[PDB]
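These notes are about the structure you will find just below.
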Amino acid sequence: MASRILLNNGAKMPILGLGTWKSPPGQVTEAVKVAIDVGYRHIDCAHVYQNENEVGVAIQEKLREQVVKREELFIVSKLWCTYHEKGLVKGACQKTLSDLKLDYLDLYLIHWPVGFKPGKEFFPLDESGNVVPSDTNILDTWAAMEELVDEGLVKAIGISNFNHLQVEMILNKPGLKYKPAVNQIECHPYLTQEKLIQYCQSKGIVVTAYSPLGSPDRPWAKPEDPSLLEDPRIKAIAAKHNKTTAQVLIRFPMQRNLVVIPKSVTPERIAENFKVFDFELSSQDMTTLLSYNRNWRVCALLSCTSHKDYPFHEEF
Ligand SMILES: NC(=O)c1ccc[n+]([C@@H]2O[C@H](COP(=O)([O-])OP(=O)(O)OC[C@H]3O[C@@H](n4cnc5c(N)ncnc54)[C@H](OP(=O)(O)O)[C@@H]3O)[C@@H](O)[C@H]2O)c1
Ligand SMILES: O=C(O)COc1cc(Cl)ccc1C(=O)NCc1cccc([N+](=O)[O-])c1
């Protein structure tokens, strides 16, 4: 199976990348070094992950070591919610570039459709715990993202955690300059995203699946929560292929023509997770995994549910 997918800007995006949310700065440099050594060429980053400097250190080193050239890498980052105002977007992008020690990004995403009050805090809350919104809207933030392409800071722009009506808003914008190349969304057997994937793919937008292992390290996990990596039904599908459960969970979105971005900082797991181009899930396996859907979301904040642009009230 083809290692890259074609984007609307003519660039090719590797279908397997390394996630970096919750990769502590004291451990992520080594993770990225190892990932590049074992063949990862796509790295998913974000300013809010607070580790871009340490990602950038690893990239720089591997470039200087002659292991890879910049053109072979596909680096993604994301505009955080406190920077949706049109006047703040370029500075946010440039901070990410500076931290990553790069002169361009391959892809830059609006991280969430919701804008938050500008300031130092990533999640500005009022005294009663509601997020404080900003007076920003999706279309003006999009126009600011388009300027980043026109100035050469980023090669492609996209969105993340947008519902189909929010995607539609952008597509239907009068005077649109660039269509979104990607929508990065949560997707795994417990949240299979059939309707949103169908929508995006029909519109020429590539979908990236985040939290493909169910984000067991997410900081708001509850012990009763469903656990993909420990699901005995998925274990049994893995055993049949002499692969691990993680390997099955990464191959699954690949066979749906998705990009997938599993996270690890553990060197043996980083290597494990890349070894997914040597087997195929059967039709029955695919059907079985899709059948596990529960509409169960890792990533959703109760404190955001009143925001005008909260994405998850719509069915899709
Ligand atoms: N756009 C968005 O809003 C958004 C939201 C969430 C995630 N993302 C992106 O998607 C990436 C992936 O999602 P995620 O970080 O939520 O979680 P994930 O990739 O579903 O799961 C990562 C967890 O699985 C463990 N793990 C990794 N490989 C394993 C293996 N082979 N066997 C057993 N355990 C394994 C990791 O542990 P160790 O690391 O300790 O090895 C870590 O605890 C993120 O890092 C981020 O880049 C984007
Ligand atoms: O967002 C990610 O990539 C991963 O999740 C993170 C990461 C960090 Cl470093 C901190 C906090 C989160 C988190 O609560 N994300 C959920 C989220 C955020 C904003 C809005 C919403 N929302 O529901 O509108 C949800």
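Just so you know, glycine gets a Cβ as well, placed from its N, Cα and C.
Secondary structure at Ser211 (NADP(+) binding site), as computed by DSSP, is coil. Per Swiss-Prot, the feature NADP(+) binding site maps to 10-19, 211-273.
Listed in Swiss-Prot as a mutagenesis experiment, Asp44 to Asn is described as follows: Reduced glyceraldehyde oxidoreductase activity. The Cβ of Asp44 (mutagenesis position) lies under 8 Å from the Cβ of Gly17, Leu18, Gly19, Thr20, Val76, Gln184, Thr208, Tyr210, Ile261, each on the same chain and at least six residues away in sequence.
Listed in Swiss-Prot is the mutagenesis experiment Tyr49 to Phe, annotated as follows: Complete loss of glyceraldehyde oxidoreductase activity. In the three-state DSSP reading, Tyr49 (mutagenesis position) counts as helix.
Same-chain residues at least 6 positions away in sequence with a Cβ under 8 Å from that of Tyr49 (mutagenesis position) are, in sequence order, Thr20, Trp21, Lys22, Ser23. The feature active site, proton donor is assigned by Swiss-Prot to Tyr49, with experimental evidence given as support.
Sequence-distant contacts (6 or more apart, same chain, Cβ under 8 Å) of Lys78 (mutagenesis position) comprise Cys45, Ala46, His47, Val48, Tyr108, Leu109, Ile110, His111, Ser160. Under its mutagenesis entries, Swiss-Prot includes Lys78 to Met with the note: Reduced glyceraldehyde oxidoreductase activity.
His111 to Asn appears in Swiss-Prot as a published mutagenesis result, with the remark: Reduced glyceraldehyde oxidoreductase activity. Its own atom aside, the Cβ of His111 (mutagenesis position) has 20 Cβ atoms within 10 angstroms in the protein chains shown.
Among the features that Swiss-Prot reports, substrate binding site is placed at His111.
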Far apart in sequence but close in space: which same-chain residues, 6 or more away, have a Cβ under 8 Å from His241 (NADP(+) binding site)?
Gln247, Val248, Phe279, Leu281
Taking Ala221, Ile261, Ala271 as the binding-site residues to compare, which has the smallest set of other Cβ atoms within 10 Å?
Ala221
Return the residues near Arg251 (NADP(+) binding site), defined as same-chain residues 6+ apart in sequence whose C-beta is under 8 angstroms from its C-beta, sorted by sequence, else 'none'.
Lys243, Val276, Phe279, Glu280, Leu281
Enter the number of other CB atoms within 10 angstroms of the CB of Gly10 (NADP(+) binding site).
8
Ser211, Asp231 as binding-site residues, winner by CB count within 10 A:
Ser211
Any of the recorded positions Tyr49, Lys78, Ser211, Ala221, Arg251 with a C-beta atom under 6 A from ligand 2? Give them in order, or none.
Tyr49
Where ligand 1 binds, which of the recorded positions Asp44, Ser211, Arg251, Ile261 are close by, with Cβ under 6 Å?
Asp44, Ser211, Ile261
